[PDB]
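Encoded as C-alpha cells, the structure appears first; notes follow it.
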Amino acid sequence: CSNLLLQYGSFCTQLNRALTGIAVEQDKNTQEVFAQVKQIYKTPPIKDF
Amino acid sequence: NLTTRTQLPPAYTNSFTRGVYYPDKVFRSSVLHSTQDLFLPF
Ligand SMILES: *[C@@H]1O[C@H](CO)[C@@H](O)[C@H](O)[C@H]1NC(C)=O
C-alpha cells in the first residue's frame, strides 16, 4: 500500500506541512500572549499593599 | 581442478554511496525525483 500511495507523494507533504504550520502557530500564540515581558519579576515577600 | 589454494576468512569492506542506477529511460533535468526499488543500501 505504501508503494501505491507513493505516486501521490506531494499530497502528504502538503498535509504534514500544514499541520506543522499549525503547531508552530500555536506555540507562537502562547509566546505572544504570555511572553510580553522577558524579565521575571519575583513577587515581594511582604504583602503590605 | 585447482588445488594450490590457501583459504582465508571472508574479508569485508564498507560500500558507501554506491549502487545507484537510472530507474527509467526518460530524460529528466533539475528534478529531485524519488523512487522505491531494489537499491544497494548506503
Ligand atoms: C576434480 O575434477 C572432477 C571432474 O573434473 C570433479 O568431479 C571433481 O569434483 C573435482 N574435485 C576437486 C577437489 O576439484
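Residue numbering for chain A follows Swiss-Prot; the residues present correspond to positions 749-797, in that order.
Per deposition record, electron microscopy, 2.9 Å.
Using N, Cα and C of the backbone, Cβ positions are placed for all residues, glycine too.
Annotated in Swiss-Prot:
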| type | residues | note |
| --- | --- | --- |
| VARIANT | A:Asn764 to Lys | In strain: Omicron/BA.1, Omicron/BA.2, Omicron/BA.2.12.1, Omicron/BA.2.75, Omicron/BA.4, Omicron/BA.5, Omicron/BQ.1.1, Omicron/XBB.1.5, Omicron/EG.5.1 |
| VARIANT | A:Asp796 to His | In strain: B.1.1.318 |
| VARIANT | A:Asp796 to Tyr | In strain: 19B/501Y, Omicron/BA.1, Omicron/BA.2, Omicron/BA.2.12.1, Omicron/BA.2.75, Omicron/BA.4, Omicron/BA.5, Omicron/BQ.1.1, Omicron/XBB.1.5, Omicron/EG.5.1 |
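A simple way to gauge crowding: the CB of A:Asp796 (variant position) has 4 other CB atoms within 10 angstroms, across all the protein chains here. Within 10 Å of the C-beta of A:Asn764 (variant position) there are 10 other C-beta atoms, taking all protein chains into account.
Taking the C-alpha positions, the distance from A:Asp796 (variant position) to A:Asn764 (variant position) comes to 53 Å. A:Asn764 (variant position) falls within a helical segment according to DSSP.
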